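Worksheet: one structure, shown below.
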Amino acid sequence: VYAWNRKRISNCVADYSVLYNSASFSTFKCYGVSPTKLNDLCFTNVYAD
Amino acid sequence: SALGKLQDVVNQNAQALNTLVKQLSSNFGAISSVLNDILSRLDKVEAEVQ
Amino acid sequence: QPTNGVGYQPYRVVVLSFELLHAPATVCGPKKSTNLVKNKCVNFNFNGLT
């Protein structure tokens, strides 16, 4: 965690239902957006840390 | 410059409306001033606070 | 260690940070496009601009 890795996601269709339909996640907080709303949205990039 | 009293009334009423329109762009502490951003990003319970 | 208590076990963490900008979009949800309409009053959504 002192040397955390960033992946830039770009130029693709996301599908956040692949994430939010899963029970595997011990936490899934969201800020400035709703997790169920994400499939209606668009972004210039997404950064996965 | 003689008709300044009439042009002053026109100017004051214009400045009042231009201030009223500009205040739509202010956030007042919401995530966006655009009401369609709030509704297209947030759930009912979260949007109603904003 | 695999015998650790639930607070001291490892967790994989992924943070997704979302870039909302004036720039064009390059990541979007799976929602399908549809035909353009002109001169009528219509409801619209361009890249999440409802």
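Numbers in chain A come straight from Swiss-Prot, and the residues shown are 350-398, in order.
Looking at the header, which is where the method is noted, we find electron microscopy, 2.8 Å.
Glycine is treated like the rest: Cβ placed from N, Cα and C.
While the structure shown retains the original residue, Swiss-Prot records the natural variant A:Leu368 to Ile with this note: In strain: Omicron/XBB.1.5, Omicron/EG.5.1. Taking the Cβ of A:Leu368 (variant position) as reference, residues of its chain lying under 8 Å away and at least six apart in sequence are, in sequence order, A:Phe374, A:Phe377, A:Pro384. DSSP assigns A:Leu368 (variant position) to a helix.
As a natural variant entry, A:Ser371 to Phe appears in Swiss-Prot alongside the note: In strain: Omicron/BA.2, Omicron/BA.2.12.1, Omicron/BA.2.75, Omicron/BA.4, Omicron/BA.5, Omicron/BQ.1.1, Omicron/XBB.1.5, Omicron/EG.5.1.
Less than 8 angstroms from the CB of A:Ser371 (variant position) sits no same-chain residue that is six or more residues away. Per Swiss-Prot, natural variant A:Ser371 to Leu is noted as: In strain: Omicron/BA.1.
Listed in Swiss-Prot is the natural variant A:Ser373 to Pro, annotated as follows: In strain: Omicron/BA.1, Omicron/BA.2, Omicron/BA.2.12.1, Omicron/BA.2.75, Omicron/BA.4, Omicron/BA.5, Omicron/BQ.1.1, Omicron/XBB.1.5, Omicron/EG.5.1. Applying an 8 A CB threshold to same-chain residues 6 or more apart, the list for A:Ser373 (variant position) is empty.
Within 10 Å of the C-beta of A:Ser375 (variant position) we count 9 further C-beta atoms, all protein chains included. The natural variant A:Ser375 to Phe is recorded by Swiss-Prot, whose note states: In strain: Omicron/BA.1, Omicron/BA.2, Omicron/BA.2.12.1, Omicron/BA.2.75, Omicron/BA.4, Omicron/BA.5, Omicron/BQ.1.1, Omicron/XBB.1.5, Omicron/EG.5.1.
Looking at Swiss-Prot, you'll find the natural variant A:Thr376 to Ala noted as follows: In strain: Omicron/BA.2, Omicron/BA.2.12.1, Omicron/BA.4, Omicron/BA.5, Omicron/BQ.1.1, Omicron/XBB.1.5, Omicron/EG.5.1. Sequence-distant neighbours of A:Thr376 (variant position) (same chain, 6+ apart, CB under 8 A from its CB) do not exist here.
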